[PDB]
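Presented below is the structure to which this report refers.
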Amino acid sequence: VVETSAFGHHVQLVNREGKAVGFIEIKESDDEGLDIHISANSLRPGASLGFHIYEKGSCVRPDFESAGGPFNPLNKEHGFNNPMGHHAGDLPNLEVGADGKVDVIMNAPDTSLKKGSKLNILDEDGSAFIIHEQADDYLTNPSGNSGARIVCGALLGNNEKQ
């Protein structure tokens, strides 16, 4: 009939235009690196639905103490090979095209998300996942965007003591 997720409490990845409405379904395992199922869904356009750890707190920081986010200025050109050039700041491997079925669970640096605390990989910005600044929804007419903060999902664990 219907199914259900595993664990709870996660950073939902939704977009005002992306249409995405998945979530960060992490299911700590016990093998190597990680074995979570962080992949959004409910999309269509070749837009993005989040980004790599590059945000300060999940919708809990305006702009003052180290903005963070991506790098480089606006720069809205993107040319496979132009005289101007472009870089932006790298793009996440999750820009629709497969139902946002992008689950990273193969070879990891140090994703000890099975230590016994969801994701004990709290380093500067644990796991940040901002769902914005990307879209490229070829619509222009309704209410697309192609760059604008609306959703987020940066849940960077916090820990500190003497």
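Using Swiss-Prot numbers, chain A covers 35-196, in order.
Technique stated in the header: solution NMR.
Even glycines carry a Cβ here, placed using N, Cα and C.
According to Swiss-Prot, the protein has these features:
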BINDING   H71, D137  Zn(2+) binding site
BINDING   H86, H166  Cu cation binding site
MUTAGEN   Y88 to H  Leads to copper binding and enzyme activity; when associated with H-104
MUTAGEN   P104 to H  Leads to copper binding and enzyme activity; when associated with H-88
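Shown here: features listed in Swiss-Prot, placed on the structure.
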{"residue": "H71", "record": "Zn(2+) binding site", "contacts (Cβ under 8 Å, 6+ apart)": "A40, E59, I60, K61, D137, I139"}
{"residue": "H86", "record": "Cu cation binding site", "contacts (Cβ under 8 Å, 6+ apart)": "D124, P126, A162, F163"}
{"residue": "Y88", "record": "mutagenesis position", "contacts (Cβ under 8 Å, 6+ apart)": "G102, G103, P104, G123, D159, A162, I164, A188"}
{"residue": "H166", "record": "Cu cation binding site", "contacts (Cβ under 8 Å, 6+ apart)": "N49, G181, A182, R183, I184, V185, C186"}
